Amino acid sequence: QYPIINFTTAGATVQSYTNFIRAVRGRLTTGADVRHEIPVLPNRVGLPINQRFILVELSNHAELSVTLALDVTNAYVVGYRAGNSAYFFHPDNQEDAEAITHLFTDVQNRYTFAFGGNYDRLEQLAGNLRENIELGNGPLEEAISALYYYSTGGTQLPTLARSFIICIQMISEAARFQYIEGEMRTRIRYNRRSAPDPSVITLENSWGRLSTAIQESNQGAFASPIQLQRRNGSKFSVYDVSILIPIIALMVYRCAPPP
Amino acid sequence: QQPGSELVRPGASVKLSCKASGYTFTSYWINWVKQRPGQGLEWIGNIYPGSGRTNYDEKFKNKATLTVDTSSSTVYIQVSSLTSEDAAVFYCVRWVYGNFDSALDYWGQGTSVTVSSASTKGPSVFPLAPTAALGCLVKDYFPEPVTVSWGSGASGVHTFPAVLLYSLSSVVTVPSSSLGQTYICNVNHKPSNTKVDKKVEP
Amino acid sequence: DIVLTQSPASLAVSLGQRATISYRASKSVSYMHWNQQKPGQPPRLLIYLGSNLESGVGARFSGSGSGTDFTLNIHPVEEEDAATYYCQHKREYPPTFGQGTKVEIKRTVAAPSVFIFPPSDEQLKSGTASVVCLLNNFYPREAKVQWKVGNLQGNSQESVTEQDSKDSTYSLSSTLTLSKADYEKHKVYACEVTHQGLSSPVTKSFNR
């Protein structure tokens, strides 16, 4: 059976959370594939189905529990289970469509949304954008409950989509970036709750192509520089992978390591 | 597209083909489904040519190996060490997982796999003689098929399915007043380039 | 794995009746496939996503259900609908098929003609002796054959035809193959037949 990693919002501390994200990174990749000091997620090609997903079980103070499903290849959420029902983001292809039939094999009810799980569609179905949707142990607490109650008609679509945006950023993107993991770390210490600033949004949007640029780079140097944004929304280019080592923590597999 | 028949000796192995035309060969799954004579449908496993991923039913995990020749647009299923319980038909199937093109299921003709040590034997044709039923007993042939007619024809005839070498029956029945007219059963065994037309006399 | 048990195995239905086939699942299925198969043909999807009719399918055909209970209904059975129906699911790995349901055309009960034939000169001039017994054009399908050589029974050879496309009947061919040197050690040879049509078994026999 797939590995499970547990996290409650109930009594969460900086350490309780950090452990979770570091545990998630550990089961996402073996860490044998490292380019320029940055780990690589497993290559989708040739990967046994029994190593394709990990499971993340989130619980909260309200004594509710959901289990999300992450794709090791992307570190992104593909669906979740809540009691007797599993819901899945629409697969972009027939390989993915078959893969999720290996998930939560023992549930009574399985459904597939018409919509993908990319930010673009979810923002639409939520009415908010990522920069309008607060993140924090509070918003996470609320996301766990909304997802739980969607099975029982008690959760409306905009709130469901919005809760996804909360989960995906605090789990997937936090695993992908040490920067974003920190931004959630600060929100837990000083007990804050706030939307991500442009430094975060920019990274999430750029994760795939940062991954490409680092892997197809020349001894670290980007072929073309990549523009990001600071917290204050100012724009700056990145020319080399060195500035990113304390920032990106996982890359998607793009190419075999060069000599 | 699949071949219709394969002979294969006991404890030997067979490598079955499935050429795919008329769609993106690297965008769908190709499945294998096994049907034994007069029994149900068992799913053996599948393969996704575009990514090489496989699945095998636990009941076939060590008997079968699926692999794909992207060049020919073809899939292969290889079974190991064939027993008599392995003699059956092997369909390959394209079907969709999901929703958007749900009714896309499409089956190959199938491949009848016989497992035998036998050789192309000719057939013996014995007459069955006593409103009156007549008959031929086609005995001890290999391979299949034989094909029996009575000129023709045509009605009241029951050509039975072969049983195990192979052997079938065939009844014709006719009005009793017709015992003065010639009734002959015409066997043909295509593989032994043999043809027998036995007059049924009393 | 999810096991799909179909019910009933065999179903009899006169043309025009209404037919309902069930499929009991050992766990819940969300969306349920149905295939149709006719002797000598590869199965065809008849119903996808529980209720949506495949292409070309007549409209007497309806599929419904949820959880562990899905069904296939025909409102008035036409004859072309005689075949075997398998339910299918592929959404919880591994994919499965149903136990199968074969629907046959129902019709007037009919006793079988029994006709018995001693071995030919040709067989017995080869040390072989096969005594064939043809059992033709009966309904329903179930029959019972006993062989009585003086008495006793033994090791015989039975094959059965498909339901006729004209008169909806069945046929049986039973062969008894013994050796000449064994065949000429008894004298009485009987092909006795038990069946619905009669309480008293149809008997044919001969002597050498």
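To match Swiss-Prot, the residue numbers of chain A are left as they are there, and the shown ones run 40-298.
The backbone N, Cα and C atoms fix where each Cβ goes, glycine too.
Residues or ranges marked as active site by Swiss-Prot on the basis of similarity to another entry: A:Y115 (among others). Counting only same-chain residues six or more apart in sequence, the Cβ atoms lying under 8 angstroms from the Cβ of A:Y115 (active site) belong to A:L109, A:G156, A:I207, A:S211.
In sequence order, A:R169, A:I204, A:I207, A:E243, A:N244 constitute the residues six or more apart from A:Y158 (active site) in its chain with CB-CB distances below 8 Å. DSSP gives A:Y158 (active site) a helix state. Swiss-Prot lists A:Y158 (among others) with the feature active site, giving similarity to another entry as the kind of evidence.
Summarising the annotation, Swiss-Prot assigns active site to A:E212 (among others) and lists similarity to another entry as the type of evidence. In the structure as shown, the Cβ atom of A:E212 (active site) sits within 10 Å of 23 other Cβ atoms.
The AMP binding site annotation in Swiss-Prot covers A:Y115, A:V116, A:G156, A:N157, A:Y158 and is backed by experimental evidence. In the three-state DSSP reading, A:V116 (AMP binding site) counts as strand. Counting Cβ atoms from all protein chains shown, A:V116 (AMP binding site) has 19 others lying within 10 Å of its own Cβ.
Quoting Swiss-Prot on the mutagenesis of A:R83 to A: No effect on the toxic activity but suppresses the vascular leak syndrome. In the three-state DSSP scheme, A:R83 (mutagenesis position) falls into the coil class. Other Cβ atoms within 10 Å of the Cβ of A:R83 (mutagenesis position) number 18 in total over all chains.
Under its mutagenesis annotations, Swiss-Prot gives A:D110 to A, E or N the following note: Suppresses the toxic activity. For A:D110 (mutagenesis position), the count of additional Cβ atoms within 10 Å of its Cβ stands at 21 [all protein chains shown].
Here Swiss-Prot notes a mutagenesis experiment, A:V111 to A or M, with the remark: No effect on the toxic activity or the vascular leak syndrome. The Cβ of A:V111 (mutagenesis position) lies under 8 Å from the Cβ of A:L67, A:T68, A:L80, A:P81, A:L86, A:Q90, A:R91, A:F92, A:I93, each of which sits 6+ residues away along the same chain.
When other Cβ atoms within 10 Å of the Cβ of A:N132 (mutagenesis position) are tallied across all protein chains shown, the result is 15. Here the residue is the original one, while Swiss-Prot reports the published mutagenesis A:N132 to A with the comment No effect on the toxic activity but Suppresses the vascular leak syndrome.
Each residue contributes its Cα atom, and for A:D110 (mutagenesis position) and A:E212 (active site) these two points are 13 Å apart.
When the recorded positions A:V116, A:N157, A:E212 are compared by Cα distance to A:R83 (mutagenesis position), the shortest distance belongs to A:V116. Calculated from their C-alpha atoms, the gap between A:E212 (active site) and A:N132 (mutagenesis position) amounts to 23 Å. Neighbour count (other Cβ atoms within 10 Å of the Cβ, all protein chains): 13 for A:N157 (AMP binding site). Considering only the residues assigned to AMP binding, A:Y115, A:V116, A:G156, A:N157, A:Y158, the longest pairwise Cα distance works out to 12 Å. Here the recorded positions are A:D110, A:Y115, A:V116, A:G156, and none sits under 8 angstroms from chain B, going by CB atoms.
Over all protein chains present, the Cβ of A:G156 (AMP binding site) has 21 other Cβ atoms lying within 10 Å.
Annotation note: A:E212 (active site) sits in a helical segment as assigned by DSSP.
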